[PDB]
Amino acid sequence: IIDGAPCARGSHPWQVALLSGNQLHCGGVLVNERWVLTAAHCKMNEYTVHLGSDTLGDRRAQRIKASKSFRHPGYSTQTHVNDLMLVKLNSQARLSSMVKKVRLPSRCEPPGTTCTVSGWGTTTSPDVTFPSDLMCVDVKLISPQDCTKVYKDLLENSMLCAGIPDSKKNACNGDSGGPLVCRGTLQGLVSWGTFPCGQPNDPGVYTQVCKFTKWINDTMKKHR
Ligand SMILES: *C[C@@](*)(O)[C@H](Cc1ccccc1)NC(=O)[C@H](C)NC(=O)[C@H](C)N
């Protein structure tokens, strides 16, 4: 996260982290006891999921491994459209005060709506610096008509944009799969932007979740 700050402890009980052994790879959210949602470009042969703590390595966090993952069939390794993926935990996550399910959308929020995105991604760029505590930052959703003026062809109806004018507030390396929540429900998952990160007027592109809740619901059942 760039130009943000440490999130208030315990405010993101549905936020998780995908690790390769002990090194941060991406982020994600907990759908339910045995399902994690995240980015499709964060695919791995095996994951070590971190849950129940804003501090990586916390002795009180839950560490669960996952071997199976399901990508949206329409995803593209070239354009990154439909960039979402479901991860199945080898064992059920124990829900507690620090571990809860995210509130999926039932409607799409319009432009202007303020949101918040979090992650353990690098807080600098091009230079690298990975924090141990979860970072937060506020951004506003941008209209498809405005975002196109910036990315043009690089945008499909399933992509959502957010950010603040002339501001570096944004996501970066290691934040993919992280949640963008607005008005209570998950509105998106970090996907892509420009590099170096935090370039002024270069919006962050997310996976608009208000259009994949049916796919998320059917997929879980299918492999339940
Ligand atoms: C996979 C995830 O970590 C990452 C998120 C991110 C990285 C850099 C800038 C903004 C967000 N997504 C990607 O690696 C994505 C394909 N990267 C892009 O921004 C490309 C290189 N333009």
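The numbering of chain A matches Swiss-Prot: 30-253, in order.
Heads up, header says this was done by X-ray crystallography, 2.6 Å.
Note that Cβ sites are derived from N, Cα and C of the backbone, with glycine treated the same way.
Swiss-Prot lists 30-250 with the feature domain 'Peptidase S1'.
Following the DSSP three-state reduction, the secondary structure of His54 (mutagenesis position) is strand. Using a 10 Å radius centred on the Cβ of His54 (mutagenesis position) and all shown protein chains, the other Cβ atoms total 18. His54 to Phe appears in Swiss-Prot as a published mutagenesis result, with the remark: No effect on zinc inhibition.
Here Swiss-Prot flags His70 (among others) as active site, charge relay system, drawing on experimental evidence. Other Cβ atoms within 10 Å of the Cβ of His70 (active site, charge relay system), summed over all protein chains shown, number 18. The DSSP secondary structure for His70 (active site, charge relay system) is helix.
According to Swiss-Prot, the experimentally introduced change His109 to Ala is described as follows: No zinc inhibition. Taking the Cβ of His109 (mutagenesis position) as centre and 10 Å as the limit, one finds 19 other Cβ atoms among all the protein chains shown. Secondary structure from DSSP puts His109 (mutagenesis position) in coil.
The Cβ neighbour count for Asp112 (active site, charge relay system), using a 10 Å radius and every protein chain shown, is 28. Look at Swiss-Prot and you will find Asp112 (among others) tagged as active site, charge relay system, backed by experimental evidence.
In the three-state DSSP scheme, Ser205 (active site, charge relay system) falls into the coil class. According to Swiss-Prot, the active site, charge relay system annotation covers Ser205 (among others), on the basis of experimental evidence.
Among the recorded positions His54, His70, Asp112, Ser205, the residues whose Cβ sits under 6 Å from any atom of ligand 1 are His70, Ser205.
Every protein chain considered, the tally of other Cβ atoms within 10 Å of the Cβ of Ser205 (active site, charge relay system) stands at 27. The recorded positions close to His109 (mutagenesis position), defined as a CA atom within 10 A of its CA, are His70 out of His54, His70, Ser205. Cα to Cα, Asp112 (active site, charge relay system) and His54 (mutagenesis position) are separated by 16 Å.
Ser205 (active site, charge relay system) sits 9 Å from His54 (mutagenesis position), taking the C-alpha atoms as the reference points.
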